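Q: First the structure, which I've put down as structure tokens, then a few questions once you've had a look.
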Amino acid sequence: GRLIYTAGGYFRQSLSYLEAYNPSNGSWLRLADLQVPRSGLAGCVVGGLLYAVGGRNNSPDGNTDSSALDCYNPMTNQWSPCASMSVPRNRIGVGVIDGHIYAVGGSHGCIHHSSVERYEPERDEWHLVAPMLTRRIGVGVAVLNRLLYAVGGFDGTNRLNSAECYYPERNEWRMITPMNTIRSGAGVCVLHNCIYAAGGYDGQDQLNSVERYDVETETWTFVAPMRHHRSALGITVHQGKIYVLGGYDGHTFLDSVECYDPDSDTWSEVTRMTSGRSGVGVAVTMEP
Ligand SMILES: CN(C)C(=O)c1cccc(-c2cccc(-n3ncc(C(=O)O)c3C3CC3)c2)c1
Ligand SMILES: [Cl-]
């Protein structure tokens, strides 16, 4: 079976939790802590291994942006450090193409990155690629048809409705149709032929709205809203369904986990995290 892994996050300070949720039986397992607490990180999976990428340790002892890449092996329940990125990237987005990890955007102090870099597990090496056309932190990233999409975020002055696409064989970014909603710190994922953008912050309010981009029609369409307004949510896909994990609603650090069924176009509550938190990294792989 396959589990939904949530790594890190934020409640009062950055967290080192790694916990796994099993959709088949409702259960949560607490597994080995991150070596370094971090919020604003991304999770991804390559070759059955879980990776935690970037973030920031917000701690009473000081605040440190992370250039770290760390690898969790479910077989051993151990974290191993990998090569660090060129730069710290808090509020990062990541996507996997052809067994390589793309690290996109994020912040280092007041630096809002447009830069993008690619990790090759077989060589344990990062290399920079073409930068985005826009500086983006709190950027949503998704992969569809071996193309990489960067969606919304914050450019240092404004939250963004814009999005762009990276064409690996041209090493080139191009704008796509902008979303119907400004979204920073949203959850972005892919399901079937569509990129979904769920929640986020629009500059004024946390959002419950959810819209999806069909690459064949180049248009964004709203689907049913989530039950909870949320920014800095985790999102993943498990068995053809979107799961959104935690985030912040303007009032509470949510423990709510909601699940979207695209056939009924409905959201439902499925479980709650063991504790409320925002800014987690999420991905899916085999059980330990
Ligand atoms: C209430 N606290 C501070 C938290 O919940 C929190 C804590 C740590 C980390 C994050 C986080 C994670 C990912 C992205 C972003 N992000 N990136 C950009 C913007 C923006 O406001 O535009 C944001 C905010 C809306 C979520 C933040 C949020
Ligand atoms: Cl932060």
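Just so it is clear, chain A uses Swiss-Prot numbers, and the residues here are 325-612, in order.
Keep in mind that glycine also has a Cβ here, set from the backbone N, Cα and C atoms.
Checked Swiss-Prot, it gives:
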type: MUTAGEN; residues: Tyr334 to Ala; note: Impaired interaction with SQSTM1/p62
type: MUTAGEN; residues: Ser363 to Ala; note: Impaired interaction with SQSTM1/p62
type: MUTAGEN; residues: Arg380 to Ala; note: Impaired interaction with SQSTM1/p62. Abolished interaction with SQSTM1/p62; when associated with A-415 and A-483
type: MUTAGEN; residues: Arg380 to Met; note: Impaired interaction with NFE2L2/NRF2
type: MUTAGEN; residues: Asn382 to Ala; note: Impaired interaction with SQSTM1/p62
type: MUTAGEN; residues: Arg415 to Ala; note: Impaired interaction with SQSTM1/p62. Abolished interaction with SQSTM1/p62; when associated with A-380 and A-483
type: MUTAGEN; residues: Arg415 to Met; note: Impaired interaction with NFE2L2/NRF2
type: MUTAGEN; residues: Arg483 to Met; note: Impaired interaction with NFE2L2/NRF2
type: MUTAGEN; residues: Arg483 to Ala; note: Does not affect interaction with SQSTM1/p62. Abolished interaction with SQSTM1/p62; when associated with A-380 and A-415
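Quick one: where do these features end up spatially?
A: Non-local neighbourhood of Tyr334 (mutagenesis position): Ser363, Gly364, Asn382, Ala556, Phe577, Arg601, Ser602, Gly603, each in the same chain, at least six residues away, with C-beta under 8 Å from its C-beta. Look at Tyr334 (mutagenesis position): DSSP puts it in a strand.
In the three-state DSSP scheme, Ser363 (mutagenesis position) is classed as strand.
There are 26 other Cβ atoms within 10 Å of the Cβ belonging to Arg380 (mutagenesis position). When secondary structure is read from DSSP and collapsed to three states, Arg380 (mutagenesis position) falls in the strand class.
A coil conformation is recorded for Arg415 (mutagenesis position) in the three-state DSSP classification, outside any helix or strand. Remark: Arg415 (mutagenesis position) has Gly364, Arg380, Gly429, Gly430, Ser431, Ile461, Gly462, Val463, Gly477, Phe478, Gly509, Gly603 as non-local neighbours, by Cβ distance under 8 Å and separation of at least 6 in sequence.
The Cβ neighbour count for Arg483 (mutagenesis position), using a 10 Å radius over every protein chain in view, is 20. DSSP gives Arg483 (mutagenesis position) a strand state.
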Q: Output the one of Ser363, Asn382 that, of all these mutagenesis positions, has the highest number of other Cβ atoms within 10 Å of its Cβ.
A: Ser363
Q: Suppose we screen the mutagenesis positions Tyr334, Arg380, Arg483 by Cβ distance to ligand 2 with a cut-off under 6 Å; which survive, in sequence order?
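A: With ligand 2 as the reference and 6 Å as the Cβ limit, the list reads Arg380.
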Q: With the Cβ under 6 Å from ligand 1 as the test, give me the qualifying entries from the mutagenesis positions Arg380, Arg415, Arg483.
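A: Near the molecule: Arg415, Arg483.
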